[PDB]
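**Student:** The structure follows.
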Amino acid sequence: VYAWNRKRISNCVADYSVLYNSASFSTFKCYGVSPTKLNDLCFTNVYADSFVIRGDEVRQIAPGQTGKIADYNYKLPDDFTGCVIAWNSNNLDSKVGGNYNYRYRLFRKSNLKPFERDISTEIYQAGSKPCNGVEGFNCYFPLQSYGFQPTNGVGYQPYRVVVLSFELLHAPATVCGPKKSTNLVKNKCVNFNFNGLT
Amino acid sequence: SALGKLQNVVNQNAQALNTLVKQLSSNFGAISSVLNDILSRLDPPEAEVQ
Amino acid sequence: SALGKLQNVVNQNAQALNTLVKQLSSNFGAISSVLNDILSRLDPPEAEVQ
C-alpha cells in the first residue's frame, strides 16, 4: 500500500458488466458514477491503483475518510469519481508462518495528497532527539509489515483492493463501453449520445 | 449618447437575460451543471440529490 | 415629529444595515455561525456541508 501500483488504461473498449456480475468481489462500491451506467459512458484518464490492505481498512479506501492508510499510504480526493474494488485474498496472500511481504507506512510527518505515493525509506524522528538516519530510542522505520496468517479472523485478513479512477467528459475519450454505434440521421429531432454526451 | 435612456433599458434587459442564461453553467454544489451528465452517470437515489 | 418623513428613510436604511449585520450571527442550521470554528472543529468533508 505504500508503493501502490498505478496502471494506465487507454484505447480500449471496457465491459464493466463482467465486474458487476462477478460475485468474487466482497466490495464493489462506486462513488461518482453508477455501477450499471459504466457500459454507457466513455472515459479517458482511467487508472487502476492496486494494493493489499487489511480487512478493517477497506472502509478507508473512500473519499473523505479519516484513517491511517488514508493519510499516510493512499489518499482519495473529495471529488473522486470511480469505483473501489475489494475482495478477500486469504487463500493467496497469506501464509501459515506469516506473510510479511506486504508493508504499510506506520510513521510519517504529514498526511499525503490525493494520488500521492511515498516510497522514501528515510528514518522518522518520533522524539525530541534527532535520529541522524540511524535507528535507536524513539527512532523507528516507517515501513512495517502485516502479519498475515490464515487462522486470523475477519477484519485483519488480507484484502486486495483495486481503485478505478476516471475523469468525466472534459477531454477526448479513449475508453468506452460496449454500446454499438448507430447510423447518423440529418435534419430530424433525435436524442443522441456522442461518447457519453447525451 | 443622445438616445441613452432607451439604450439603458435595452442593455439592462439583455444583460438580465445573459446573466440568467449564464446561471445554467453553475452546478450549485452538484457534481455537474449538466442534467444529462447526472442522469447518465448516477442511479436515481443520488441523481435525485444532484 | 415634523421631519418624520426623512427620519423614516434614515431609520429604515440603518435598520436594514443592522439586520444584515445581525444575520451573520445566525448559523442557519449549521453547528456554528463562525466559519473559523467550523474549519477548526471539523474535517473538510463535513466542514464543506456546514
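The residues of chain C that appear here are 943-992 by Swiss-Prot count, in order.
Using the three backbone atoms N, Cα and C, a Cβ is placed for every residue, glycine included.
Straight from Swiss-Prot, here's the annotation block:
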- C:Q954 to H: In strain: Omicron/BA.1, Omicron/BA.2, Omicron/BA.2.12.1, Omicron/BA.2.75, Omicron/BA.4, Omicron/BA.5, Omicron/BQ.1.1, Omicron/XBB.1.5, Omicron/EG.5.1 (VARIANT)
- C:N969 to K: In strain: Omicron/BA.1, Omicron/BA.2, Omicron/BA.2.12.1, Omicron/BA.2.75, Omicron/BA.4, Omicron/BA.5, Omicron/BQ.1.1, Omicron/XBB.1.5, Omicron/EG.5.1 (VARIANT)
- C:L981 to F: In strain: Omicron/BA.1 (VARIANT)
- C:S982 to A: In strain: Alpha/B.1.1.7 (VARIANT)
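Quick one: where do these features end up spatially?
**Tutor:** The secondary structure of C:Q954 (variant position), as reduced to three states from DSSP, is helical.
In the three-state DSSP reading, C:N969 (variant position) counts as coil. Counting every protein chain shown, the Cβ of C:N969 (variant position) has 12 other Cβ atoms within 10 Å.
Annotation note: C:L981 (variant position) sits in a helical segment as assigned by DSSP. C:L981 (variant position) has a Cβ environment of 12 other Cβ atoms inside 10 Å.
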**Student:** Around C:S982 (variant position), how many other C-beta atoms are within 10 angstroms of its C-beta?
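**Tutor:** Summing over all protein chains shown, C:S982 (variant position) has 10 other Cβ atoms within 10 Å.
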